[PDB]
Amino acid sequence: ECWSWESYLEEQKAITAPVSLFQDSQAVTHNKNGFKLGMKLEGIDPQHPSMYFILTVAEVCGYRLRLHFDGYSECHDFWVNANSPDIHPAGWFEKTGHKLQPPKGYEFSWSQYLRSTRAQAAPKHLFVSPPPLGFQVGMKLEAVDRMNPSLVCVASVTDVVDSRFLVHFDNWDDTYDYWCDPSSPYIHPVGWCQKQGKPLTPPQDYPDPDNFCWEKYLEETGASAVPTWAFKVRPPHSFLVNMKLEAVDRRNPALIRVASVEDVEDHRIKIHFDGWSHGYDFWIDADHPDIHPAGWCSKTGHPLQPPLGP
């Protein structure tokens, strides 16, 4: 007989995390995924989130897509959901004042590229269709380095796309950049660290870095602070320990597995994959696009890995 959530919950005397605990985008199962193998589009580089590349659909599975960077190694391929805000139709860059990195080898033109590759651009209607109030390119703020999360750092808004904006760490590598929205718990107004008595990491190689002063720095750069009213942090999530859900595997991202909430924080949850070592457990933001309610895989046509049996 087929594995099912209902039988498993019975066997385990367990419960699922209710759909209400998830963002609409994590829960939605009734959208069609119309993307097809070989279709071309634009998207951010996950490793360099400020940069936009030409991407090809290399695989379709349920409501997910594997994307390939045209011209580059297969090593760089990555999976997104079809409702990702990180992908856009051909021509988006030109329409929105962004720069498009060319395919490896490449003067660029979408019409000639499509002819050369005998390919079709993913249609505009295959993509899911308001600016973040108070966040504009060039404004400054304080932000948690999510790669070094004990550090709150001098940061800037360097891009704005739809309802989100890009946080960049002043004079640090752009690999530390990340997109977020005005409710992120990782961002704060200029002056927050002083107010909390926490140390603030200044821009890389700032002269006399112990005497870093926001007033002086804003004078040096002519930049404004993001206004305090703009920051609208979200309430803690309501996931509880032992609730079950579905989560993308971190070792092999093609796979999605049966998962449990092992531990919680205000804004994160710790995932355990049922049946596997606790050594694989990992923390993830509660709004991460790769966690889903029970039944997401079944409703979207994606295989679900059942728990590893004893």
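In chain A, numbers come from Swiss-Prot; the residues present are 272-377, 381-403, 408-588, in order.
Quick check of the header: X-ray crystallography, 1.7 Å.
From the backbone N, Cα and C atoms, a Cβ is placed for every residue, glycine too.
In Swiss-Prot, a published mutagenesis experiment is listed as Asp316 to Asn, annotated Does not affect binding to monomethylated and dimethylated peptides. The DSSP secondary structure for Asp316 (mutagenesis position) is strand.
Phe340 to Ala appears in Swiss-Prot as a mutagenesis experiment; the accompanying note says: Does not affect binding to monomethylated and dimethylated peptides. Cβ neighbours of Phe340 (mutagenesis position) (same chain, under 8 Å, six or more residues apart in sequence): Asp316, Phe324, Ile325, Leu326, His347, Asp348, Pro374, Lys375.
Cβ contacts within 10 Å of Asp423 (mutagenesis position), excluding its own Cβ and spanning all protein chains shown: 18. The DSSP secondary structure for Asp423 (mutagenesis position) is coil. Swiss-Prot documents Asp423 to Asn as a published mutagenesis change and attaches the note Strongly impairs binding to monomethylated and dimethylated peptides. Abolishes binding to p53/TP53 monomethylated at 'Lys-382'.
One entry in Swiss-Prot concerns the mutagenesis experiment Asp423 to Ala. Its note says: Abolishes binding to monomethylated and dimethylated peptides.
Neighbour density for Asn426 (mutagenesis position): within 10 A of its CB lie 11 other CB atoms from the protein chains shown. Quoted from Swiss-Prot for the published mutagenesis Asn426 to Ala: Abolishes binding to monomethylated and dimethylated peptides.
For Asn426 to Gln, Swiss-Prot lists a mutagenesis experiment annotated as follows: Strongly impairs binding to monomethylated and dimethylated peptides. Abolishes binding to p53/TP53 monomethylated at 'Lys-382'.
Record note (Swiss-Prot) on the mutagenesis of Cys431 to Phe or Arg: Strongly impairs binding to monomethylated and dimethylated peptides. According to its DSSP assignment, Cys431 (mutagenesis position) is in a strand.
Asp527 (mutagenesis position) carries neither a helix nor a strand DSSP state and counts as coil. All protein chains included, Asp527 (mutagenesis position) registers 17 other Cβ atoms within 10 Å of its own Cβ. For the mutagenesis result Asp527 to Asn, the note given in Swiss-Prot is Does not affect binding to monomethylated and dimethylated peptides.
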Cβ neighbours of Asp316 (mutagenesis position) where a neighbour is any other Cβ within 10 Å: 19
Number of other Cβ atoms within 10 Å of the Cβ of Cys431 (mutagenesis position) across all protein chains: 21
Through-space Cα separation in Å, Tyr377-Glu381, 3-residue segment unmodelled: 8
End-to-end CA distance across 4 missing residues (from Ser403 to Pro408, Å): 11
